[PDB]
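Below: the structure, in structure tokens.
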Amino acid sequence: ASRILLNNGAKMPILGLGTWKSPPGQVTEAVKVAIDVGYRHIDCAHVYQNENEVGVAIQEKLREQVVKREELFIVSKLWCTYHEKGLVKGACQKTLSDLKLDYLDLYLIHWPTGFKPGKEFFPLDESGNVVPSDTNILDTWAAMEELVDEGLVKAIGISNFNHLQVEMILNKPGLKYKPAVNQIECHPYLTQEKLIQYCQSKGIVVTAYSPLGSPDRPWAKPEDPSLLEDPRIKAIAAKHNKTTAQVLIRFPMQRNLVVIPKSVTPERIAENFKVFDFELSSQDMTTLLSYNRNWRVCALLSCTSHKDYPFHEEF
Ligand SMILES: NC(=O)c1ccc[n+]([C@@H]2O[C@H](COP(=O)([O-])OP(=O)(O)OC[C@H]3O[C@@H](n4cnc5c(N)ncnc54)[C@H](OP(=O)(O)O)[C@@H]3O)[C@@H](O)[C@H]2O)c1
Ligand SMILES: O=C(O)Cc1nn(Cc2nc3cc(C(F)(F)F)ccc3s2)c(=O)c2ccccc12
């Protein structure tokens, strides 16, 4: 099936286009090609610095009546320097304005950590540590609930929250809306069995990011493991007559996850979508799970002392 049911009663396409690192001069065309070839979900964020250009693509395909708004599922994320209650509506509204939308289908708390507000996305002290804000998870969650009650977003969720942080929201005094999604890093080197079972058991849908191991991440090092070059995964692709990327995309799909591979390459945008026509066996799935090594693309050193850092934590 192409969509999964959310606890807000709306349906979310299980394949989306990622847009982190998509250059602003290429992501308009990338999103247009995606929509043309079947993508109906786009993963966005203010911190990606390209929502304007994403929005150009969305608006042109709406204008051309390639798709209707109702059929698109657009996600963005509240950045860490906007966790204060008084900054949240504005941050959302700037995102909406850039994306050329009147509402978002899902808005996420991007990271559990609030940073000092200002023009800087990563405010640092003189020694390179991130500067926190004294905001807490639960006050930010209340501000996100207000966005639903203002019609600006259809669903709210979290990202990069560990089990206990999810649990803190689920147990929030006066909780009005449960998180719909937890978007977390997930791939054969970071399989997340624990956190995913917890979230799903609570009816929270999990979106897997960096499903290909983010080969274009700017801090990649030659000795880092490489999913797309792992001979073991290549072998499973060859057995199915598919590419390695297609295996790495289909893998989270069979775990009842949403997956959001990023590309600005039209050939790969189309290839990445052609994953609904084959199945990995249960053994392939367990074999892929066996490659776990708790390797993270996204865990920035400058943030590891924030009080709310999520990954000290067994899960
Ligand atoms: N919530 C969060 O904190 C968070 C964190 C990280 C990422 N995300 C979201 O997750 C999305 C995906 O994660 P990601 O961007 O880190 O990386 P990814 O999707 O794992 O990998 C993207 C990289 O893979 C290449 N690629 C794509 N399709 C390919 C294919 N078929 N064959 C070979 N290479 C291929 C891309 O190259 P080209 O683009 O040159 O084709 C790009 O270098 C992001 O863009 C963002 O939307 C969210
Ligand atoms: O954010 C993305 O979508 C991609 C993303 N990831 N990272 C690695 C990060 N690691 C973090 C760790 C925490 C922590 F919560 F753990 F403290 C908080 C915030 C971050 S950003 C980045 O540094 C980054 C920089 C610009 C744009 C996007 C990103």
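Throughout, chain A uses Swiss-Prot numbering, with the displayed residues spanning 2-316 in order.
Header entry for method reads X-ray crystallography, 1.6 Å.
Using the three backbone atoms N, Cα and C, a Cβ is placed for every residue, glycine included.
As given in Swiss-Prot:
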type	residues	note
BINDING	10-19, 211-273	NADP(+) binding site
MUTAGEN	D44 to N	Reduced glyceraldehyde oxidoreductase activity
MUTAGEN	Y49 to F	Complete loss of glyceraldehyde oxidoreductase activity
ACT_SITE	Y49	active site, proton donor
MUTAGEN	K78 to M	Reduced glyceraldehyde oxidoreductase activity
MUTAGEN	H111 to N	Reduced glyceraldehyde oxidoreductase activity
BINDING	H111	substrate binding site
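The recorded positions considered are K78, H111, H241, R251; of these, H241 has the fewest other C-beta atoms within 10 angstroms of its C-beta. Listed in sequence order, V34, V38 are the same-chain residues at least 6 apart in sequence whose CB falls under 8 Å from the CB of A271 (NADP(+) binding site). Using a 10 Å Cα-Cα cut-off around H111 (mutagenesis position), the binding-site residues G10, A221, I261 reduce to an empty set.
For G10 (NADP(+) binding site) paired with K78 (mutagenesis position), the C-alpha to C-alpha distance reads 20 Å.
In the three-state DSSP scheme, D231 (NADP(+) binding site) is classed as coil.
Sequence-distant neighbours of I261 (NADP(+) binding site) (same chain, six or more apart, CB under 8 Å from its CB) are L16, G17, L18, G19, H42, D44, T208, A209, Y210, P212, listed in sequence order. The Cβ of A221 (NADP(+) binding site) lies under 8 Å from the Cβ of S215, each of these being in the same chain and 6 or more residues away along the sequence. Within 10 Å of the C-beta of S211 (NADP(+) binding site) there are 25 other C-beta atoms, taking all protein chains into account.
The recorded positions near ligand 1, defined by a Cβ under 6 Å from one of its atoms, are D44, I261, chosen from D44, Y49, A221, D231, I261, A271. Most other Cβ atoms within 10 A: among the recorded positions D44, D231, that distinction falls to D44. Around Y49 (mutagenesis position), the same-chain residues at least 6 positions away in sequence with a Cβ under 8 Å from its Cβ are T20, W21, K22, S23. Recorded residues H241 (NADP(+) binding site) and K78 (mutagenesis position) have their alpha carbons 36 Å apart, per Cα-Cα distance. The distance from the Cα of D231 (NADP(+) binding site) to the Cα of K78 (mutagenesis position) comes to 32 Å.
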